[PDB]
Amino acid sequence: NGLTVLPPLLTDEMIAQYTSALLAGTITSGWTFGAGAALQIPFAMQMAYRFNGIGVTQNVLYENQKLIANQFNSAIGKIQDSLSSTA
Amino acid sequence: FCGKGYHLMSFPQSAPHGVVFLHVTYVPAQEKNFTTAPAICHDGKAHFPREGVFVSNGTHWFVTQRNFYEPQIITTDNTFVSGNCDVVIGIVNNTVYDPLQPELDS
Amino acid sequence: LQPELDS
Amino acid sequence: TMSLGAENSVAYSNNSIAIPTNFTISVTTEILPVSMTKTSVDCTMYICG
Ligand SMILES: *[C@@H]1O[C@H](CO)[C@@H](O[C@@H]2O[C@H](CO)[C@@H](O)[C@H](O)[C@H]2NC(C)=O)[C@H](O)[C@H]1NC(C)=O
Ligand SMILES: *[C@@H]1O[C@H](CO)[C@@H](O[C@@H]2O[C@H](CO)[C@@H](O)[C@H](O)[C@H]2NC(C)=O)[C@H](O)[C@H]1NC(C)=O
Ligand SMILES: *[C@@H]1O[C@H](CO)[C@@H](O)[C@H](O)[C@H]1NC(C)=O
Ligand SMILES: *[C@@H]1O[C@H](CO)[C@@H](O)[C@H](O)[C@H]1NC(C)=O
Ligand SMILES: *[C@@H]1O[C@H](CO)[C@@H](O)[C@H](O)[C@H]1NC(C)=O
């Protein structure tokens, strides 16, 4: 041909390790892994901070935690179907 | 956006064909592990921190701001109430002190 | 405060 | 093979929190280009000399 396509520096398995590291930090330690060393916190209390940041008082999370967890798990489930149904 | 860590301020300096920013930032350090709880049961009612978090050194419960360890005695003006003990997952049993209590010695 | 200082 | 970084497992559990007891102020450099070299070309002088 005279034309050549070159590989990327990072393979898809290296990209998948970065998306894993970002996600595992976010779940276990909030924003703190961006601002310094990762500091662990329980995920219900991380979500209490996320709620308190939008001006909804944090007792609203703990008093509704099962409902909030079910709405989240259901909303994640619909993404699988929405991606599976059409290109 | 304005350098890694929490942003305090920055200073501009000129350079040929460009600009340089000296971003001053606060980075937290020397962390310790603590036991923690989302709420506290006093007289049948759930107390939540007004700002900061509940933590324990293993024997005592304190409230502290969340970006620098500065433990305080837990009180009715460090905390706010919402509802009975039975709803909150992971609530713990501790006294919450009332600053008016010794003034009732009047 | 007023009901508490009623004591 | 290049290394992405040190491996770490964060010590997460449903009742553990880590709180910082100290800090460091950190001053960081950032650099951006803002302007090119301004140029003009006389195309009659370049092409026809
Ligand atoms: C948790 O913190 C409290 C307050 O710093 C500690 O309680 C003090 O303990 C000393 C003995 O080590 C006593 O002399 C003080 O009278 C106690 N103060 C109070 C207000 O009770 C407690 O020892 C700490 N526990 C741990 C495991 O570090
Ligand atoms: C927090 O304290 C309350 C009492 O102030 C505990 O409630 C009692 O628990 C026992 C079993 O351990 C039951 O038989 C009683 O009927 C309960 N009493 C009341 C008034 O509800 C409660 O279990 C404590 N919570 C923890 C996590 O220790
Ligand atoms: C916190 O405790 C865990 C064990 O429970 C330990 O592996 C970890 O190194 C501790 N972290 C700090 C910052 O002390
Ligand atoms: C936390 O996990 C332990 C087991 O590791 C369990 O016994 C306890 O009931 C859990 N508490 C909460 C508030 O989830
Ligand atoms: C905090 O860190 C500085 C060095 O950055 C050190 O000199 C100081 O003694 C530390 N203070 C505590 C209480 O650890």
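Shown for chain A, in order and in Swiss-Prot numbering: 856-942.
The backbone N, Cα and C atoms fix where each Cβ goes, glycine too.
For A:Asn856 to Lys, Swiss-Prot lists a natural variant annotated as follows: In strain: Omicron/BA.1. Counting only same-chain residues six or more apart in sequence, none has a Cβ lying under 8 angstroms from the Cβ of A:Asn856 (variant position).
Cβ neighbours of A:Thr859 (variant position) (same chain, under 8 Å, six or more residues apart in sequence): none. Record note (Swiss-Prot) on the natural variant A:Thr859 to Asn: In strain: Lambda/C.37.
Swiss-Prot lists A:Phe888 to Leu among its natural variants, and the accompanying note reads: In strain: Eta/B.1.525. In this structure, A:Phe888 (variant position) is part of a helix by DSSP.
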